[PDB]
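Below: the structure, in structure tokens.
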Amino acid sequence: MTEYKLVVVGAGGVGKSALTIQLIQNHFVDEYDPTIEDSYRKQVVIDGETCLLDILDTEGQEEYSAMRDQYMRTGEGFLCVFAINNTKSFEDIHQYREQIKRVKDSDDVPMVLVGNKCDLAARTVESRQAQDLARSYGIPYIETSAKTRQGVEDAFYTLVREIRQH
Ligand SMILES: Nc1nc2c(ncn2[C@@H]2O[C@H](COP(=O)(O)OP(=O)(O)O)[C@@H](O)[C@H]2O)c(=O)[nH]1
Ligand SMILES: [Ca+2]
Ligand SMILES: [Ca+2]
Ligand SMILES: [Mg+2]
């Protein structure tokens, strides 16, 4: 079956690990902290075709690591995650998209913009803001909650669709 290397990026605390854990383990655990910055494998059926998702859950690295750039470079599609209650994390999306563009040597990498923690009423980033940005980038925008499961599988499956139709 086709394997898809998916990479999850974004500021610390936005829910990258929780999104991955929801997809892989089908639960949400407050404040859980993975211990490996590892990859996760899941066999899924998307639009009738079985495939293997290989998910890289990134941690924040503030300096230069050629190894970390090479792990990113193996990725075929990227989730750019911010949290809808965290204005700073939305402002950070630009630097993550620039990083992917640099390491992939391409401006048009399969990508989905993800606004996580949509269960929280205390929104500071309006959906229209992210919709505008996603449309400027030419990529889908999906709102998720790793806590309630809303949008989680759709974010990953939409990313695969973006790879398939790239
Ligand atoms: N309410 C809510 N909390 C979340 C959600 N996703 C993650 N969290 C919590 O936000 C904190 C940071 O999440 P984490 O997965 O470690 O973010 P990461 O640093 O991007 O990997 C943790 O306490 C999570 O339990 C969500 O969708 N809704
Ligand atoms: Ca944490
Ligand atoms: Ca596009
Ligand atoms: Mg994490």
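Keep in mind that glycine also has a Cβ here, set from the backbone N, Cα and C atoms.
Under the heading of mutagenesis, Swiss-Prot lists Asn26 to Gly and annotates it as follows: Loss of interaction with PLCE1; when associated with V-12. The DSSP secondary structure for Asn26 (mutagenesis position) is coil. The Cβ of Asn26 (mutagenesis position) lies under 8 Å from the Cβ of no residue that is in the same chain and 6 or more residues away along the sequence.
For the published mutagenesis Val29 to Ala, Swiss-Prot gives the following note: No effect on interaction with PLCE1; when associated with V-12.
Every protein chain considered, the tally of other Cβ atoms within 10 Å of the Cβ of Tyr32 (mutagenesis position) stands at 12. Swiss-Prot lists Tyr32 to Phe among its mutagenesis entries, and the accompanying note reads: Loss of interaction and recruitment to plasma membrane of PLCE1; when associated with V-12.
One mutagenesis experiment named in Swiss-Prot is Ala83 to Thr, and its note says GTP-binding activity reduced by factor of 30. Here the Cβ of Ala83 (mutagenesis position) has 25 other Cβ atoms within 10 Å, regardless of which shown protein chain they belong to.
According to Swiss-Prot, the experimentally introduced change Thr144 to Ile is described as follows: GTP-binding activity reduced by factor of 25. In three-state terms derived from DSSP, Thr144 (mutagenesis position) belongs to neither a helical nor a strand segment and is classed as coil. The Cβ of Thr144 (mutagenesis position) has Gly15, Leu19, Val114, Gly115, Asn116, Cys118, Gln150, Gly151, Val152, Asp154, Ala155 as same-chain neighbours under 8 Å, each 6 or more residues away in sequence.
For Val29 (mutagenesis position), applying a Cβ distance below 8 Å and a minimum sequence separation of six or more within one chain yields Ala18, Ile21. Here the C-alpha separation of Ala83 (mutagenesis position) and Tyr32 (mutagenesis position) works out to 17 Å.
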